Amino acid sequence: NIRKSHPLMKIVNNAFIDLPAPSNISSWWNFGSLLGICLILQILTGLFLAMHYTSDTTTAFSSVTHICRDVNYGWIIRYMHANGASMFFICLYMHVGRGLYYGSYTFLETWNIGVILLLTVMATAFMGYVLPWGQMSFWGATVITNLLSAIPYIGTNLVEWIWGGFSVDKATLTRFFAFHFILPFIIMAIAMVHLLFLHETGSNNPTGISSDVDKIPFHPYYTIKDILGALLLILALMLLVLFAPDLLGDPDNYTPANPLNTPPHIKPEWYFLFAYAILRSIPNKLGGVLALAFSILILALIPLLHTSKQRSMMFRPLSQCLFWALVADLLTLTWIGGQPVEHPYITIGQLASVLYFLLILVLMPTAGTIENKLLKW
Amino acid sequence: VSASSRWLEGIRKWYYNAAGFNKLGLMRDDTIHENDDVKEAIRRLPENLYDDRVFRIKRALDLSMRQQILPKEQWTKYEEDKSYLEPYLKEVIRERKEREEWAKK
Amino acid sequence: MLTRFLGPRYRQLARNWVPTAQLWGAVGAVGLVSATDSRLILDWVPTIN
Amino acid sequence: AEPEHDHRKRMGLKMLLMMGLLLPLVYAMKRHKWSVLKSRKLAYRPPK
Amino acid sequence: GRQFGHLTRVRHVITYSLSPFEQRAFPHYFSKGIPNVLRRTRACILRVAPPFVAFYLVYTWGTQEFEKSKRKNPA
Amino acid sequence: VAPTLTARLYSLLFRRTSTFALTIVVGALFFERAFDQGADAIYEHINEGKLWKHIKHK
Amino acid sequence: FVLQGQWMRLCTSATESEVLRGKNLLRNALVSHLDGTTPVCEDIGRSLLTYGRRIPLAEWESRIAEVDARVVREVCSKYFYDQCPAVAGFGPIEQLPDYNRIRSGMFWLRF
Ligand code: HEM
Ligand code: HEM
C-alpha cells in the first residue's frame, strides 16, 4: 500500500521494486548499476578530496601530497578516486559494448542520452587528470586542448578562450577545477533521464526477443544480484587501489609541471588511447581531430545501420565474429595509442583505424544483410 | 535444382544450425525483431499460433536464463520450421506500402 | 485535541509492542556503542585497553 | 615516496580475507533467492 | 511505465515453483555445472577466440620489428 | 548437534527481526575484535619492521 | 498484501475485543450449523471417525471460552509467522506476486 501511493515511494517502487524485468538478463546488464555505483563513489571520494585540495599552481601538487601523507586516510581516498576513474571507464566500455552486441541501441532516446553520458564523463575525466598538475597533467592538458585549433577561422580564438591565457597556465587549473566539480551533478540529472527513457520500455535481454511473456519483479531477483555485482566492483577497485595504486596510471605523473620540458612520452590516460591512436593515424591537423571526434559520435549512427531482421547477436554467427573483431581492433588501437609514432606502429595504427570505420560503417551492416538472406528473410 | 541448389540449401542449413535458435526450441519467426509491421502481424495471428508463439518465447527465455539448452532431439529441425508469421507480415507490409503510395499523390 | 487513542484496546496494543520496542532500542544502543567505540559511549566487558 | 605502503598491504590482507568470506555468502544469498526461478517447471496445456 | 497485469496476454501455461527454503542453492554445482561451462565455451570459441589471437600475433610481431629496427650492421 | 544448532538459532534468536538485528549487532562487535586483531596477528608472520621487535633494540 | 497484513497483525498484535468477536462468531457458527437431523447425523459419524468421541457442545464452548488475545497471537504465530505457504493460482494471474514476495510477506521487519 504505502509504497505504491506515496509520491516519492512510487518513484522508488517503479524503478527498483515492482519494475517488471526480464527473467533473462545476464551479467552484462550489471554495468548499469555499476556505473551508478561508480558515479556515487566518484562523487563521494571526490568531495572529500576537495576539502584539502587547492586549485592554485603553486600549491596544487603540494596539496595532493599533503593529502597522501598528512590527511588521515587521505591516500585511500586519493587512490580510490584515481582507480574509480578507470573502473568507471571499464564499466562504461562494457555497457556500450553490451548494447551494441545486443541491439539495445534500438531504444534511440535512451541510447542517445547514453552517448551524451559517454561524452560528459570523458570531458569530466579529462579535466580530472589535469588537477594534480603533474608532467602528464600539463602536457596532456596541452596536447589535447590544442586540437580545437584545427577548426578553421574560429579555432585559435577557441583554444585561447578556454585556456584563459596563451598556454595552460593559472586560469586553466582553477577553471578546470570548477568544471570538474560541476560536471558529475549534471551527469547525474542526465542519468536520471537515461533511466526515465529506459523505463518507458523496460530492459532488453540476450535474445533480443521480448520478455513481456516472462517478467519478474526487480526486487529479490535484481536488487540482490546487483548487490553481489557491486561487491565484485569493489573487489576489482580495492584490489587495484590497495595492491597496485599506480598500475593503470603508470609510474610517471609525479614530479611537478614544467612548461619548458616536454617529456618524450605524451599520451593521455588509457581510456582515450584508442581515440588517440585514430587521431595520429592521420597526417593532417583538421582530419585528425575530425576523425577523432567521429570515432565517438559514430555511436549516434549505429541504430541507422542496424540492417538485421533480428535484434540481438545471440542468433547471428557472422555478426559475432565481426563484433569480436571490433573489440580486438579496439585493443590494437589502445596498444598502438600507448606507443611512439615510429616504424611498425604507424602503419598498423593507420590500418587498424581504417578497419574500425570499415567494420562499423560497412562490414557489420553487410553481414546483417547476408544473415537475413541465409535465413530466407 | 541440383548440385548448386543443394549447396546453397546446405549453406542455409548450416547457418540455421549455427544461428542456434533451434537449440532453444525457437522457430525462426519467434526471433523476428518487433517493429510496428511485425507488431501488427503478431496481432493478426489466430488463437492457436499466438498461444504456441507465447509458449516457445517462454520456453526460450527460460532456457536463456539458466543458460541451458534443449536436448538435441527437441531442437527444431530446419525446414520443419514453419514460418507462421510470413504471410501476415507480408500482408501488413503490403498494406503499409499502399498507404505510402497514396500519400505521394 | 489529539487523544482518541485512549482505551482498553490501545492499552492492549501498547503492551504487545513493548517487548519489541524495548528490544529494538537495545539494538540501536549496542549499535551506537559499537559504532563509535567504548569512549564515545559505553566502555566495559572482554574488549581490550 | 609511498609512506602508506605497509598499512596499504595490511588493509589489503583484510580486504582479501573479507571478500573471500563475503563473496561466497552473497552468492549463496543470491542463488537462494533465484532458486525459485532456476528450479521451476513449465507446461503448456492448450485446448484440445 | 508498464506495471504488472498490463504487460501482455498469455494463455494455458502452468508454472510449478518450489520455495527457496526447500531446495538447494547449489544442486549438482560441480556435477552438472562444469560440463555446461565447457559446452558454452565450445559454442563460442570460434567466434570469440580468433579475432583476439589475430591481435595477439599482431602485438608480438609489432613489438619485435620495432625493437629489432633500432639496431643495424653495415652502412 | 542433536535437535539442531541452527534450529535453536532460529527458534531462540532468528524468529523475530528484533533478536535477529540484536544478534547481528552483538555479533558485529566481537567479529571486529576477533578479525581486526586476527588479521593484524596473521600479518605478524613478517617478524621484520615489527615495531615491537625494533622497540627493544633502540 | 492486505490478506497477509492481517495474518501478521494477528500473529503479533491481536487485540482482545476482536478475539471476543471471533469467539462469538464461532459460537454462532457451531450452533447454527447443528440445526437439523442431517448436519447432526453427519457430525456424529465424522466425529467418531476423527475424534473417537462425540464432542459435546459444552466442551467446544469451554474450548472456545479459553481463547484470549494471547492465545490468538501465540497460535497464529506458530502456524503463520515466517512459514512457507502453498500458493495456487488460476485465471489472469500476471500480477500474482512472485513466490519470494509472498514468502517475504509471511514475516515482518517491524516485529
Ligand atoms: C563532483 C564530484 C567530484 C569531485 C568533487 C572531484 C574532485 C576531485 C579533486 C579535488 C581532484 C584532485 C585531487 C586528486 O587528483 O586526487 C580530482 C582528480 C581526479 N578526478 Fe575527480 N572529482 C569528482 C568527480 C569525478 C568524476 C565523475 C570522475 C570521472 C571518473 C573524476 C576523475 C578524476 C581523475 C581521473 C583525477 C586525477 C587522478 C588523481 O590524481 O588521483 N572525478 N577530482
Ligand atoms: C553515467 C553513465 C551511465 C549510467 C549511470 C548508465 C545507466 C544505465 C542503467 C542503470 C541501465 C539499466 C540497464 C542495465 O542495467 O544495463 C542502462 C541501460 C542502458 N544504457 Fe546506460 N548508463 C550510462 C552510460 C551509458 C552510455 C555510454 C550508453 C551508450 C551510449 C548507455 C546506453 C544504454 C542503453 C541502450 C541501455 C539499454 C540496455 C538494455 O536494455 O539492454 N548508457 N544504463
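Chain A uses Swiss-Prot numbers throughout; the residues present, in order, are 3-379.
Heads up, the Cβ atoms here are built off N, Cα and C, so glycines get one too.
Over all protein chains present, the Cβ of A:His182 (heme b b562 binding site) has 21 other Cβ atoms lying within 10 Å. Residues or ranges marked as heme b b562 binding site in Swiss-Prot: A:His83, A:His182.
A:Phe90 (variant position) has a Cβ environment of 23 other Cβ atoms inside 10 Å. DSSP assigns A:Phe90 (variant position) to a helix. According to Swiss-Prot, the naturally occurring change A:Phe90 to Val is described as follows: In strain: 65, 66 and D.
According to Swiss-Prot, the heme b b566 binding site annotation covers A:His97, A:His196. Every protein chain shown contributes to the tally, and the Cβ of A:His97 (heme b b566 binding site) ends up with 21 other Cβ atoms within 10 Å.
If you draw a 10 Å sphere around the CB of A:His201 (ubiquinone binding site), it holds 15 other CB atoms from the protein chains shown. Feature annotation from Swiss-Prot assigns ubiquinone binding site to A:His201; the stated evidence is experimental evidence.
It is A:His196 that, of the binding-site residues A:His83, A:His196, has its Cβ surrounded by the most other Cβ atoms within 10 Å. DSSP assigns A:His201 (ubiquinone binding site) to a helix. A Cα-Cα distance of 17 Å separates A:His196 (heme b b566 binding site) from A:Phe90 (variant position). Among the recorded positions listed (A:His83, A:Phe90, A:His182, A:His201), none has a CB atom closer than 6 Å to any atom of ligand 2.
A:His182 (heme b b562 binding site) and A:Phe90 (variant position) have their C-alpha atoms 15 Å apart, to the nearest angstrom. Taking a Cβ cut-off of under 6 Å from any atom of ligand 1, the binding-site residues A:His83, A:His97, A:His196, A:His201 reduce to A:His83. Counting in whole angstrom, A:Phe90 (variant position) lies 23 from A:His201 (ubiquinone binding site) by their C-alpha atoms. Taking 8 Å as the upper bound (exclusive) on CB-CB distance to chain E, the recorded positions A:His83, A:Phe90, A:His97, A:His182, A:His196, A:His201 give A:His201 in sequence order.
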